[PDB]
Amino acid sequence: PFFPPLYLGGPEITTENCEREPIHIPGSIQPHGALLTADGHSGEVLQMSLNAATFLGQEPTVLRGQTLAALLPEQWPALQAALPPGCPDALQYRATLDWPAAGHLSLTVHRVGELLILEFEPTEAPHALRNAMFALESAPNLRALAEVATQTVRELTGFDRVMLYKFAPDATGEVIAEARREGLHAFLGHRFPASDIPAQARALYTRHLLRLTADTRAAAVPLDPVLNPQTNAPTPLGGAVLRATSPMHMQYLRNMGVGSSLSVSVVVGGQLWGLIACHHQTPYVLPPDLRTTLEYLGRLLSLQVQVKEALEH
Amino acid sequence: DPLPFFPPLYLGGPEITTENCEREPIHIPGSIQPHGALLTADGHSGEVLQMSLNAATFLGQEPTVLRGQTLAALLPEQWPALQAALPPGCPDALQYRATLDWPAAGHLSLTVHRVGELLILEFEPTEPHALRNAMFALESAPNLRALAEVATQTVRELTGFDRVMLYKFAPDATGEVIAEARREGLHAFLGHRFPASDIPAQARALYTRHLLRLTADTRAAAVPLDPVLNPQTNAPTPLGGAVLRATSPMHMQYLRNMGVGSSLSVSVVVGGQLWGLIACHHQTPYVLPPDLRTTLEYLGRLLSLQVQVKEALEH
Ligand SMILES: *C/C=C1/C(=C/c2[nH]c(/C=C3[NH+]=C(/C=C4\NC(=O)C(C=C)=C4C)C(C)=C\3CCC(=O)O)c(CCC(=O)O)c2C)NC(=O)[C@H]1C
Ligand SMILES: *C/C=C1/C(=C/c2[nH]c(/C=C3[NH+]=C(/C=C4\NC(=O)C(C=C)=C4C)C(C)=C\3CCC(=O)O)c(CCC(=O)O)c2C)NC(=O)[C@H]1C
């Protein structure tokens, strides 16, 4: 099963009980964005991140009464149609708001049962993706495909280190390709134990295909209330990219000297084949539109891995 | 019966009839569609060899001036990028794309690929979260039918085409329309089946390697290359990989007779085989700009993946 989260007086996590931390329900988010939850029917704002006032420019109480209808007039009917009752928690809808306080915000919404989860992040506003797609497809074998993928991602993102991280049948991991800035340790060829990514992290990564720690030293921002009014239970946040990272994994990233981290699942035959794993030495908020490019690349790599593995077997 | 290609018309080959379809050399027509321009150049020196006859009007230069310069001089910023992206021996399927600001012609999209020692350069005029939203909707579709319907509707919304269909090949190469989105008033093709020879075996082979093809105006005359043969080889210039390549006059007669002014299909490739086509129709001529066509190319790949996934959920 899972332990209760901390804020419901559950045990603190160790290397004895890695597998039992409820990472999906941390009750908090990373501070480079803001999150609101809301009722599926009424559009009634039920929870907000204590930092919402910053991003939205709204007097705190104003929000926690109001309706999405009021708050987002153009958007609220689109949401209603895009995310019908009963849809999967994996389905997401995005829009760009030109919002008074903040030039442009990206809005990302998904639905978990009766709750809409809304994420707001700063945003903005060429051929590198098309060029990359053809490059991946003409790679002659899996090894070269891995090399092209890591190089392409590094060029698109500027990340200090991009790895392709492949799982063995026992969930042992192996770095099979790597693109990195001069003057970093090489992780190429190295293998790491299964517990470095515990079973409950792997399952959640099979369904929700991208996560990131934008700053490995930033404090999480609580949800208020912490419990969903609807259920008097924790809000599931695993489909939210803003979700606070496990402190265990923040300790791991800090001990390696990483300041910003991101990864993309490569899913083949319904299973987690591996990860595009990215490191930056310093804090780094990759903007939403560039993340989208990596999300596309994730799908394309999933296709090409199967194609390429089929021409060996 | 499968038989080798006839020589093209310009090398004294025969004219093509319903009797001998499968032997038309559709990859070497010696000509392009008039809404863009094409140059060929030597892959090592960058000497310009062939050009479409309309090139002066896209590129704003006399032929003899174009042909008298190397790509190093014509494309000083792109020439080194081309050479890195398209190394000798690379496959003909690999494409490099850039946007140019050309004085006379505005923003041009440049698409380049390499066939042996030849570079092929295509120039076309070029111009929010719809793709991301579509990607997730496709993935959440519960079964093959719902996927097919979401895919057709999405493509129609992105493009404004009068008709978008998902055409699926059977094992005997007969095809069937299994989903479609269509303009009000058009008659339905859903569930209809069409003989295998409607898309002969040499088109289907090409359609497995080069995944998008089109006919922007089914009445437009093709524009010859000049000279027609590659001076490197005194042989035909391979245009399989060029979206500007002229369409088989057999196929254009088949489209005009249907009332279609514009056509475009995207290949859906599963396990190395052509599974089906995203086929689109417009009643009037219609040019879809290169950046919009890129969205369809990306959806072609997504759909190939999702078709595998939906079919595996099915035994
Ligand atoms: C008690 C359990 C421990 C534990 C937990 C844990 N680990 C993750 C997530 C990740 N671990 C990763 C491992 C590596 N990254 C690398 O760069 C290398 C090698 C150089 C390894 C072995 C990765 C890639 C992830 C994914 C997330 C990311 O990209 O940063 C989690 C889940 C984090 C979250 O989503 O909140 C957890 C709980 N780690 C341990 O070392 C043990 C002691
Ligand atoms: C003598 C041979 C004939 C022939 C040749 C032919 N056909 C193609 C390509 C295509 N044919 C297609 C057929 C259909 N389009 C539809 O909408 C339907 C059903 C409602 C069918 C059956 C399609 C979709 C294509 C693909 C290209 C496109 O999407 O427009 C070629 C190759 C064309 C080229 O690439 O230059 C050839 C030679 N068609 C016949 O009917 C016989 C008489």
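Numbers run from 1 along the shown chain.
Each Cβ is built from the backbone N, Cα and C atoms, and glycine gets one as well.
The Cβ neighbour count for B:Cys21 (tetrapyrrole binding site), using a 10 Å radius over every protein chain in view, is 19. Per Swiss-Prot, the feature tetrapyrrole binding site maps to B:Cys21.
What Swiss-Prot lists as domain 'PAS' is B:23-91.
Here Swiss-Prot flags B:143-307 as domain 'GAF'.
Under the heading of mutagenesis, Swiss-Prot lists B:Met250 to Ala (Swiss-Prot position 259) and annotates it as follows: Binds PCB (in vitro), but difference spectrum is altered. In the three-state DSSP scheme, B:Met250 (mutagenesis position) is classed as helix. Within 10 Å of the C-beta atom of B:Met250 (mutagenesis position) sit 16 other C-beta atoms, taking all shown protein chains into account.
Under its mutagenesis entries, Swiss-Prot includes B:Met250 to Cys (Swiss-Prot position 259) with the note: Binds PCB (in vitro), but difference spectrum is altered.
Here the residue is the original one, but Swiss-Prot notes a mutagenesis experiment at this spot, B:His251 to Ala (Swiss-Prot position 260): 100-fold reduction of chromophore-binding activity. Cβ contacts within 10 Å of B:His251 (mutagenesis position), excluding its own Cβ and spanning all protein chains shown: 20.
Annotation of the mutagenesis experiment B:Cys280 to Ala (Swiss-Prot position 289) in Swiss-Prot: Binds PCB (in vitro), but has aberrant spectral properties. In the three-state DSSP assignment, the secondary structure recorded for B:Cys280 (mutagenesis position) is strand. Every protein chain considered, the tally of other Cβ atoms within 10 Å of the Cβ of B:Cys280 (mutagenesis position) stands at 26.
Helix, strand and coil residue tallies for the domain 'PAS' (B:23-91), in that order: 22 helix, 15 strand, 32 coil [DSSP].
With 6 residues not built between them, B:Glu127 and B:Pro128 place their Cα atoms 15 angstrom from each other. Rounded to a whole value, the Cα-Cα separation of B:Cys280 (mutagenesis position) and B:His251 (mutagenesis position) is 14 Å. With respect to their backbone Cα atoms, B:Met250 (mutagenesis position) and B:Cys21 (tetrapyrrole binding site) stand 8 Å from each other. Following the DSSP three-state reduction, the secondary structure of B:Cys21 (tetrapyrrole binding site) is helix. Separation of the C-alpha atoms of B:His251 (mutagenesis position) and B:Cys21 (tetrapyrrole binding site): 10 Å, rounded to the nearest whole number.
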